[PDB]
Amino acid sequence: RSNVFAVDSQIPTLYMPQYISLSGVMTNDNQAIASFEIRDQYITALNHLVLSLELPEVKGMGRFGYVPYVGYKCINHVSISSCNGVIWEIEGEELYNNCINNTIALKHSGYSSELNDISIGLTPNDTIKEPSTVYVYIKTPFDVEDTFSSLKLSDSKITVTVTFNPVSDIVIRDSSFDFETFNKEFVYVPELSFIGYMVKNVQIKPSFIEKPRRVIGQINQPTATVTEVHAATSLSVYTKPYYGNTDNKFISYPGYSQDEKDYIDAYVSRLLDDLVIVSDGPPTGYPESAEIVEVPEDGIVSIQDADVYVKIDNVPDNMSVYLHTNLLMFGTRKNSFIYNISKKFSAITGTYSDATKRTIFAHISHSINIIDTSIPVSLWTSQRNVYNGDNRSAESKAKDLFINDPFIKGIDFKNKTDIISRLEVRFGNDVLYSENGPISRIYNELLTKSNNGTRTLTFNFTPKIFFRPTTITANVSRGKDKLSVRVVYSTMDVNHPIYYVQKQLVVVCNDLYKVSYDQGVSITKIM
Amino acid sequence: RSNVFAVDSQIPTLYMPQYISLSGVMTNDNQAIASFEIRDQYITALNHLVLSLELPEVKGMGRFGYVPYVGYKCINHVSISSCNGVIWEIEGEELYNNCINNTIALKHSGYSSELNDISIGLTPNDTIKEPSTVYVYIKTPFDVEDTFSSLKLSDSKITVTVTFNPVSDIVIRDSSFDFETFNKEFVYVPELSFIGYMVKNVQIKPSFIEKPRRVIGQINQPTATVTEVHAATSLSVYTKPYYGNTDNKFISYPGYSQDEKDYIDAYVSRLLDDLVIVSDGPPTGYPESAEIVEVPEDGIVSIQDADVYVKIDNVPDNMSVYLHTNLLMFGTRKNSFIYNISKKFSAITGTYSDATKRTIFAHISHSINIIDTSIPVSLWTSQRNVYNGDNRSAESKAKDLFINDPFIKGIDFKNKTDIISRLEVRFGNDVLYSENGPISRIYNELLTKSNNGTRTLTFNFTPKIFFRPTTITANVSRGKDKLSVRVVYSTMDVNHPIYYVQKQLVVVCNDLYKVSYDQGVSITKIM
Amino acid sequence: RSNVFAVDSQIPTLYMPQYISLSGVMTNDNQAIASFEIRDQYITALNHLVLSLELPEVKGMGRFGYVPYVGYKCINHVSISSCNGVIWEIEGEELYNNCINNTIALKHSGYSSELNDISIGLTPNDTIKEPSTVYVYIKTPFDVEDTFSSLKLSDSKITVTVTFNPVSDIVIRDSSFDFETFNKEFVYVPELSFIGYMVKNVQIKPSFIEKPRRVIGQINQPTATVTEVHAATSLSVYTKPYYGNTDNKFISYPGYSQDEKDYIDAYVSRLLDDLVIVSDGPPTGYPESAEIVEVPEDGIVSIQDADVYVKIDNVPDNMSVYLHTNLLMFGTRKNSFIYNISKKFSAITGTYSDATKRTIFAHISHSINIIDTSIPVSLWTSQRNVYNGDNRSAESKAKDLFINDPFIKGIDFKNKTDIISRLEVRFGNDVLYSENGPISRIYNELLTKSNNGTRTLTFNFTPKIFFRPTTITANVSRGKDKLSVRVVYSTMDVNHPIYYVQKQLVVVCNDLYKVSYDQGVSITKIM
């Protein structure tokens, strides 16, 4: 029988860990780049890199906030090199995707009301945000099995290089904020930390590493190809919106609250102030194409098959209640179907306030969804729209927000709508995998215990470090040395504005490398 | 010293995984049954079964929603067989209990506002629910240790058989919905997915598997027995309500929100409309046994020792505020104790609305609990009640809901009340285990890291796949070959309606089987 | 190739587990102590200790609730001994810190609305709390690797000793509650449970254990030292507030809701009733130093550079709205800076209610923070304050709460403010570690997957039970045998009341011991 009530304690290698901090050299659309040099003969190994960033004080007028997870979304590229060349590098989006299921890391990177609420400044000396510090955990393959997987610095110099996104990507602002001055005075202030191990009589062996590689397809094309694929551990596919043909303005943003319901509530709250008006006579200050009708005594207004029920309490006797019946409208033919945001409401109740002269709304019944919240403003007024799209007031138009978040997936802010209806993967000339529903995404989420998985083919099911990973292997004789992806996009109604949001296909392939430690550290691609 | 900074990477078996999808054959109270045949010489092993279901579009009038986790609660029985007979099978409740701690699987099975809100249809062409798809992860013993635990198809045919519950179990509806037509036109549309492994030169060994077995006791009896127990790894005990002697109608249901507080708020919101009435003269439309009194100037109404404080703002000068002092009442003797739902309120405030002619309530102080929310309507008006139990209005009575959820435990919707006061387990003739408090449930939750454990005796503490599980073993000579369970139910007040909810004892025993792969796959019960 | 599709199942030691329950002997500021004796020749090993406590029914008048996690916070000290002396012991705070990341254990210890809401009693026979039972999981080193790590009772007697905190520590109450009577009649009722293993032919080996050791520095001193440190696995540093120079009264407490936002909302709700008053003529019942001004027609009141916007709806025509412009004020010089709580509000809206004669507030804009919510009442009226600090009404002053929670860290209830600006650790005479930012806390949280980490130096990265832990080792020749900690506290404004909250430095060191089982169980400190 095997003893399950006692073990023989082995004696491990003699070592001592230490937390080490380093300052870097900054160089410069003059993209900012920081380089850090690690050179110490007593550091035998290292892992768990953490980057810290000091965000400065922001003063002035207007509305301003940071995007959620600002620390992660400010990073464009990270590279780790030695004298033999690059050892490992990655783009910001792949790092974010790898860390998306680590709630503590996400929270450390900057996720709080103080950073992400959209604050308001009233005078040029008002303080909008106080200074603070965020930390970015740079997850690497060297962390998966603690000491067993650490990177050995075989008496070489290690350089870490961080490339930063332009500050316009991490800021959410309205048009009143003095962004040009802010961008002129903003500077990145970084510092790198890691755990070092001073080891006595270390015994080094060769090991195994996976390096991600991203390919981005052409605009609106449904194909993409990764070349020179000889030993890959997985393949992922997803889509990104392209907002380069717009002005990047949006009606609302919820800030720190990030549920779907929160998005919808922020949107509805922004529309309600212009949708129902209590006025002495016909309300003024709206464009000529607005159709504002007076609410009858029974409270029901008809908008061609759609009925809206409006009841406001405490309305002054010299005033009436009006309903904006075409607040936002879009169509491609003069007498065809119309997408009308006013028709998405069925019941509106509330009470007029004499002291503040505005309506405080209570219960709302509606059918707004995340796609409606994700339509960009410039598409409402594009050239293909045969109507005047934006019939809002000037005060409402002055509250629109610029949003340039670089890691958005799908065509909405939550990646909730699935726009891929068929996926087909070819390895060489033959079909390797095809599916209609998102069964591969379901399997990805099940196997990784994540809520935000992607369509992923996994080829490796063996334990990570103690076994060589299982791969799909090339056959250059038959020409099996490339992976081509082809999708079929879902069909949308030609009269919905979201039909004209452009998209790009993204393919991610994880290639296998061999790590050898003779003549310091070097890698060679497994073929 | 053992090296903790390097390992020797072993080379694993050469294999390649693949996602596979299959359609099935449907046959038919004409219970629906689907059978799926897996036959491919290149599939060496498989695991991670996932069932997908397409739910159709629902139109018409009335109120309609799906129960939470509809995908899991639609399954009655799953069986896996070969030519040598059944290999593994399980009932829906055991599968649900095994997956209850997997939040991602639960969410994939169908848990969202679009499915579980109680939606309303106004015209016979109104769309209540849009079509959608859910996925059910069928957790099997072959998943616990990935490739190590997978099922080997030794050149045999594998059949998966799914038996479905009648659609009445998964639907929550009011009496206005045309359920007979819906049930006539509803059809299950299933598809099975799994991960297959094509293996090169596989080396097969015998392995170990546990098969659950359920026994249900007789109505209201406090005993149950599992026979032919020779090697069991665990034993569980819990209770189920039996609603077969009622009409299955309930006053309220919270829908997507599933906290205890949410249940209570939905219940209170449904009662408040009938409990406080603003009327011109004595309110009409209530049964003759209602005792509706006018609220005095100090706002305090006395109901025999109980005092209710009622203050409503903006009451018209030609109207008064009334309180229903016996909205629901139950008692067994004419002058004994009375359970009166009106006496569970202590303070009620709000404001009358002239525009909508209804009261919008603000702060409520009450002592309603989950048992009150879980009493079925038919028990309020049973023959043993000496009063007229339901003194609500017809409009309120028309909003009651049918609920037939098949996996309810305890006597309330959350299984919060513990109705077992003593548990005694006998193996043969001698006492094997007895307890007063729920210390075995506490231990179950601690060891499995679950929030919804049950009273469980665990006999196996060894690692799952690399060791033979530890069991309690029979001794047929002394007659130790049966487990008999006896409980003592808690004592309830004879004047509480919940005292008359019937219950059944459920015992679950996990038996050990041996898996051999000679002459294909076959199992033999370990004795 | 290594087989990854099959294993050889080893046969483990023959054993059988059993749940065992024991009653104890109670002895007695007459601190209560319970001792439990475990003596049974058939119990070979044990682990997973669980303590149960019955809390009694509480009746009377006033406001009363239990602190969150009452079961954990009622324990002062736990000790495990045999005839050779103490084997393992720990203080309540170290146990709490070790279990803080186990949500299920925390919830079992007593975390619910029924226990932690601040309930109200109206008559001397009112029931404030119903009886209930909580369970405290006493995490020990013997649990980390189930059977492998269990404690072997080599035919010796084991004694478990629990020392309880005085009941004043676990109760939150107002001054109306009859605490002297409650304390006279309260008694602890404990019971110990554990999992025992009856083992056949056990094979015992020596093993390894870590024992925590706490040192508390002197009041306001920024140093502390742990002597006789020869082999430590980690070191932790944090701070505690000392409320011994106050009366322990606080303005508000949120109860069951424990987010920062919840603390702030409870505080703001308590202030609003005294901050804005609707009255017929100048409001009465406030101290003479109150400066209550009438709100002008534009609704803007100026308080020296600060502007407050006040608009209340439905104000009677014979009444006006007043604002309390110095509700709480503190300063050290007569004409210097002033900390004024009235100036932390910028906008206040609401509606007066004629039926209940009070204001129901709606939207509030403010800058209150957790430090404001954590200032004790007695510091507002200390001798160093040159103003009268508390200008509240008597009704508001009668609602203050005593809070004596013994495990508070930092200077606020959430340990959110970081008051350590520099930390320096010396081992012998040389600097072992120094940092400015909380990078060691970040690393602690990353490595332990916790949201509530502390500043911690970790010396052991090897797997726990199968390897001897790695340590920092003494060198008594050079005098490396002590760890001295020195911090630099952050600088606060001399006109903020929180500057005068006293604090203590806490250092925790984990020493290594050897466990041998010859002559029963005994330990010897590793040197």
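Using Swiss-Prot numbers, chain B covers 18-45, 49-547, in order.
According to its header, this structure was worked out by electron microscopy, 4.1 Å.
Every residue, even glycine, has its Cβ placed from backbone N, Cα and C.
Under its mutagenesis annotations, Swiss-Prot gives B:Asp25 to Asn the following note: Confers 60% resistance to rifampicin. DSSP classifies B:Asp25 (mutagenesis position) as coil under the three-state reduction. Sequence-distant contacts (6 or more apart, same chain, Cβ under 8 Å) of B:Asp25 (mutagenesis position) do not exist in this structure.
Sequence-distant contacts of B:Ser26 (mutagenesis position), defined as residues of its own chain at least six apart whose C-beta falls under 8 angstroms from its C-beta, are absent. For the mutagenesis of B:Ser26 to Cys, Swiss-Prot gives this note: Confers 40% resistance to rifampicin. The structure shown keeps the original residue.
Sequence-distant neighbours of B:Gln27 (mutagenesis position) (same chain, 6+ apart, CB under 8 A from its CB) do not exist here. As a published mutagenesis entry, B:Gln27 to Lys appears in Swiss-Prot alongside the note: Confers 50% resistance to rifampicin.
For the mutagenesis of B:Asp175 to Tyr, Swiss-Prot gives this note: Confers 50% resistance to rifampicin. The structure shown keeps the original residue. Residues within less than 8 Å, Cβ to Cβ, of B:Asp175 (mutagenesis position) and separated from it by at least 6 positions along the same chain comprise B:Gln61, B:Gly540.
Under a cutoff of 8 A between CB atoms, and with a sequence separation of 6+ in the same chain, the neighbours of B:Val222 (mutagenesis position) are B:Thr30, B:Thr64, B:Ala65, B:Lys172. B:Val222 (mutagenesis position) carries neither a helix nor a strand DSSP state and counts as coil. Swiss-Prot gives this note for the published mutagenesis B:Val222 to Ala: Confers 40% resistance to rifampicin.
Annotation of the published mutagenesis B:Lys484 to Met in Swiss-Prot: Confers 70% resistance to rifampicin; the original residue is retained in the structure shown. According to DSSP, B:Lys484 (mutagenesis position) sits in a coil region rather than a helix or strand.
For the 3-residue gap in the deposited structure, the Cα of B:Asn45 and the Cα of B:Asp49 are 9 Å apart, rounded to a whole number.
A C-beta separation below 8 Å, combined with a sequence spacing of at least six in one chain, links B:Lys484 (mutagenesis position) to B:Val164, B:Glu165. Chain A comes close to B:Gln27, taken from the mutagenesis positions B:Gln27, B:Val222, B:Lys484 by a C-beta to C-beta distance under 8 angstroms. Listed mutagenesis positions: B:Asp25, B:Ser26, B:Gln27, B:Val222. Those with a CB under 8 Å from a CB in chain C, in sequence order: B:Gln27, B:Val222.
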